[PDB]
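Beneath this line is the structure, given in structure tokens, with notes to follow.
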Amino acid sequence: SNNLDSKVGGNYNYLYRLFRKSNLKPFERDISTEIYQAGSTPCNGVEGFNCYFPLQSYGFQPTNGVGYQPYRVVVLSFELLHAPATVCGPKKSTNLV
Amino acid sequence: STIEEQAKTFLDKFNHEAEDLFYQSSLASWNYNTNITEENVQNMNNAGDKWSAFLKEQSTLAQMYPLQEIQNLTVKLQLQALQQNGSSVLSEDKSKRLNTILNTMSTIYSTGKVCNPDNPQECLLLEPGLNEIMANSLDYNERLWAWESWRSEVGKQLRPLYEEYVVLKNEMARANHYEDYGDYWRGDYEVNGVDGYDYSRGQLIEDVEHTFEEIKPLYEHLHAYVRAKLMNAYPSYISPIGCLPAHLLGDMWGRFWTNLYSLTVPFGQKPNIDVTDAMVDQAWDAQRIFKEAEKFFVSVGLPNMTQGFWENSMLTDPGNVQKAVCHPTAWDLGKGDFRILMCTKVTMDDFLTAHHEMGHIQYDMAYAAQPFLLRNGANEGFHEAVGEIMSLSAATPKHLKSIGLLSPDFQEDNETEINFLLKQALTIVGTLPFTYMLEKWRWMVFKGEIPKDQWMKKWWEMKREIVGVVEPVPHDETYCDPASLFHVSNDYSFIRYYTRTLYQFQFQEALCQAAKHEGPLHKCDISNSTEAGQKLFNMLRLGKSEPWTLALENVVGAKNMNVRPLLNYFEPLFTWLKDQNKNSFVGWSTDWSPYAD
């Protein structure tokens, strides 16, 4: 997407979670902005010593290196539950005789 | 919780924010150097001052994480630069005045000039003008006029600026727990926190001294060879056992002797290796020079170059409206955006500089996987060394005839190699004693061993002893030779050249073991051998995250610099200079002076 989602001067729209007190489970979305406490210094949503804002914004410009270029990633989650199946693969019809 | 976990949290967040500002700082610094506009000069200073002050603001929380409680080598080496607070450890007076000293010495260096006594209306600037005249002039008086008058108007003016340059920089080093500012650059090699790989700061004094002794037998034969040729030119001012005048060294400050090759030619009836006229026959342009250079990096086993590198490179200067610096330079920006600023003509040196400038980027793409504070050369000498190791084998007749530049009818023998090795020797051999001389003299003055009155007394005394060079005009303590140097006035490392030659020949020799080449070094060609880039990339990707002795040991297996690759590379010349110097005196004597009769 480097010709689309990146622009001169940087694109701050796309963020990420740099710090968290633990590891997330599969299929877990956490939007919590709570400040990560590195040491014993109290934070309570206030920045300071050992208090750092976890979310960070990717620098995106068209000149970034291939490994650092922004890429649009679409992850397809296929979940088979006890409920009947809904989405099916393509059905390609042929001529009739 | 622990200091190792607390500091790692600060350093992980810092790597993201510092990479954004430093890249934009180098991007604005790139846009101005390549294109001169009034918008880029403001963005270069703004983005440069923001990132410079960004590390000063974050160094308050970084200095609270000592390196004794951290067992991680990466975390300690990242905080090592953040522990130094820059202008903060200095007092408000000493910090603000220091910036004035470094800026004033650069203004005098850039705006300085020496007028022509024969043409009062013609006054030539230092760069290129005064460096060009001292380059091509064979005359005794024409060189001495611009050589002596410079240090009178400039060198004498830079003496009080050099006085503050010694004092104000030592106060910052002593606040950093360093002996002096001479130890500040001895701290560039400093290694602590690893068992057995630690590097003593005071060991560097013996390291460069033990190597210079092995350079003597190669330098004594060449210095006596050049002195014997210059003796017939000036028999009164040049003794066979004496020293050569300081203004005849071939350039302004005596850095390179390369322009004296015309008189020193070993054989006038034998050809030498030159691709300048060969590139005219093969018809290669600036776009195809870097194009043919990438194929060499792929064949040797090094990673290729991205399309953004070759497309966005700056190949020339589109006039004065948008002006690009023609001095070859490779700027490291970040985020995988790497570019090279050079004015590309058709010459043999531009092809060797092509692999030289791309060698910086070839090293830059290796450590890009490391954290930002771990993204850098392991020292200041590895930057310029990685570029030359690609150009050493690129000038070999094996690769030149494979790509088509050098004609296959070209005869390769001892007579043709010595002509080419000596032309490169004056650039190589001529730099080592002069560079080992200047930095060693700074270590003594920064320490205080040399009183202010003996600055030039020890300078010219160490000049006759080291490089065997005597002054035509005796200089008192009022003059200062090193203050006019580009590296000293701009606070850059000039010793990187003495270390490069010992680094570049080690990096080249060890790869020839995997490239299956034996004998002299110049006969080794790493092209088409994939094992060269494989063993080299493992060292280049570490950067300074590991001790520079560790990365050096991963290739050559040595923890220090070695002159043995310098000997075998010039071995056809070293054995030839010994034969020609049989009728002369090897070495030099410090008791001869041109003005003392």
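So for chain B, numbering is Swiss-Prot's, and the shown residues are 19-615, in order.
Technique stated in the header: electron microscopy, 3.8 Å.
Placed from the backbone N, Cα and C atoms, the Cβ positions cover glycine too.
Following the DSSP three-state reduction, the secondary structure of B:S19 (mutagenesis position) is coil. Swiss-Prot lists B:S19 to P among its mutagenesis entries, and the accompanying note reads: Increases slightly the interaction with RBD domain of SARS-CoV-2 spike protein.
Look at Swiss-Prot and you will find B:19-607 tagged as domain 'Peptidase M2'.
A mutagenesis experiment is reported in Swiss-Prot for this position, B:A25 to V, and the note states: Increases slightly the interaction with RBD domain of SARS-CoV-2 spike protein. Classification of B:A25 (mutagenesis position) by DSSP places it within a helix.
According to Swiss-Prot, the mutagenesis experiment B:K31 to D carries this note: Abolishes interaction with SARS-CoV spike glycoprotein. In the three-state DSSP assignment, the secondary structure recorded for B:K31 (mutagenesis position) is helix.
One mutagenesis experiment catalogued in Swiss-Prot, B:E37 to A, is accompanied by this note: No effect on interaction with SARS-CoV spike glycoprotein. Cβ contacts within 10 Å of B:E37 (mutagenesis position), excluding its own Cβ and spanning all protein chains shown: 18. DSSP assigns B:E37 (mutagenesis position) to a helix in the three-state reduction.
Taking a C-beta cut-off of under 8 angstroms and a sequence separation of 6 or more, B:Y41 (mutagenesis position) has the following same-chain neighbours: B:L351, B:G352, B:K353, B:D355. Among the mutagenesis results in Swiss-Prot, B:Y41 to A has the note: Strongly inhibits interaction with SARS-CoV spike glycoprotein. The residue drawn here is the original one.
Quoted from Swiss-Prot, the note on mutagenesis experiment B:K68 to D is: Slightly inhibits interaction with SARS-CoV spike glycoprotein. Proximity of B:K68 (mutagenesis position) to non-local residues of its own chain (separation of 6 or more, Cβ distance below 8 Å) is seen for B:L39, B:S43, given in sequence order.
Taking a C-beta cut-off of under 8 Å and a sequence gap of six or more, B:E110 (mutagenesis position) has no contacts in its own chain. DSSP assigns B:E110 (mutagenesis position) to a helical segment in the three-state reduction. Among the mutagenesis results in Swiss-Prot, B:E110 to P has the note: No effect on interaction with SARS-CoV spike glycoprotein. The residue drawn here is the original one.
On its own chain, B:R169 (chloride binding site) has B:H493, B:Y497, B:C498, B:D499, B:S502 as residues at least 6 apart in sequence with a Cβ closer than 8 Å to its own Cβ. Per Swiss-Prot, chloride binding site is recorded for B:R169, B:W477, B:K481.
Same-chain residues at least 6 positions away in sequence with a Cβ under 8 Å from that of B:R273 (mutagenesis position) are, in sequence order, B:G448, B:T449, B:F452, B:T453. Experimental mutagenesis at this site is recorded by Swiss-Prot as B:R273 to Q, annotated: Complete loss of enzyme activity. Does not affect amino acid transport activity of SLC6A19.
Residues or ranges marked as substrate binding site in Swiss-Prot (evidence: a curator's inference): B:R273, B:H345, B:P346, B:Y515.
For B:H345 (mutagenesis position), applying a Cβ distance below 8 Å and a minimum sequence separation of six or more within one chain yields B:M360. According to Swiss-Prot, the experimentally introduced change B:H345 to A is described as follows: Complete loss of enzyme activity.
The mutagenesis experiment B:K353 to H, A or D is recorded by Swiss-Prot, whose note states: Abolishes interaction with SARS-CoV spike glycoprotein. Packing around B:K353 (mutagenesis position) is summarised by its Cβ count: 23 other Cβ atoms lie within 10 angstroms of its Cβ, all protein chains included.
In this structure, B:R357 (mutagenesis position) is part of a beta strand by DSSP. One mutagenesis experiment catalogued in Swiss-Prot, B:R357 to A, is accompanied by this note: Strongly inhibits interaction with SARS-CoV spike glycoprotein.
Sequence-distant neighbours of B:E375 (active site, proton acceptor) (same chain, six or more apart, CB under 8 Å from its CB) are B:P346, B:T347, B:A348, B:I358, B:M360, B:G405, listed in sequence order. Classification of B:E375 (active site, proton acceptor) by DSSP places it within a helix. Among the features that Swiss-Prot reports, active site, proton acceptor is placed at B:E375.
B:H505 (mutagenesis position) falls within a helical segment according to DSSP. Here the residue is the original one, while Swiss-Prot reports the published mutagenesis B:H505 to A with the comment Complete loss of enzyme activity.
B:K481 (chloride binding site) is surrounded by 24 other CB atoms, counting those within 10 A of its CB over all protein chains shown. Listed in sequence order, B:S511, B:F512 are the same-chain residues six or more apart from B:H505 (mutagenesis position) with CB atoms under 8 A from its CB. Checking the recorded positions B:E37, B:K68, B:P346, B:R357, B:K481 against chain A with a Cβ-Cβ cut-off of under 8 Å leaves B:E37. If you measure from the Cα atom of B:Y515 (substrate binding site) to that of B:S19 (mutagenesis position), you get 44 Å.
If you compare Cα positions, B:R357 (mutagenesis position) sits closest to B:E37 out of the recorded positions B:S19, B:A25, B:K31, B:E37, B:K481. Taking the Cβ of B:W477 (chloride binding site) as reference, residues of its chain lying under 8 Å away and at least six apart in sequence are, in sequence order, B:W459, B:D499, B:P500.
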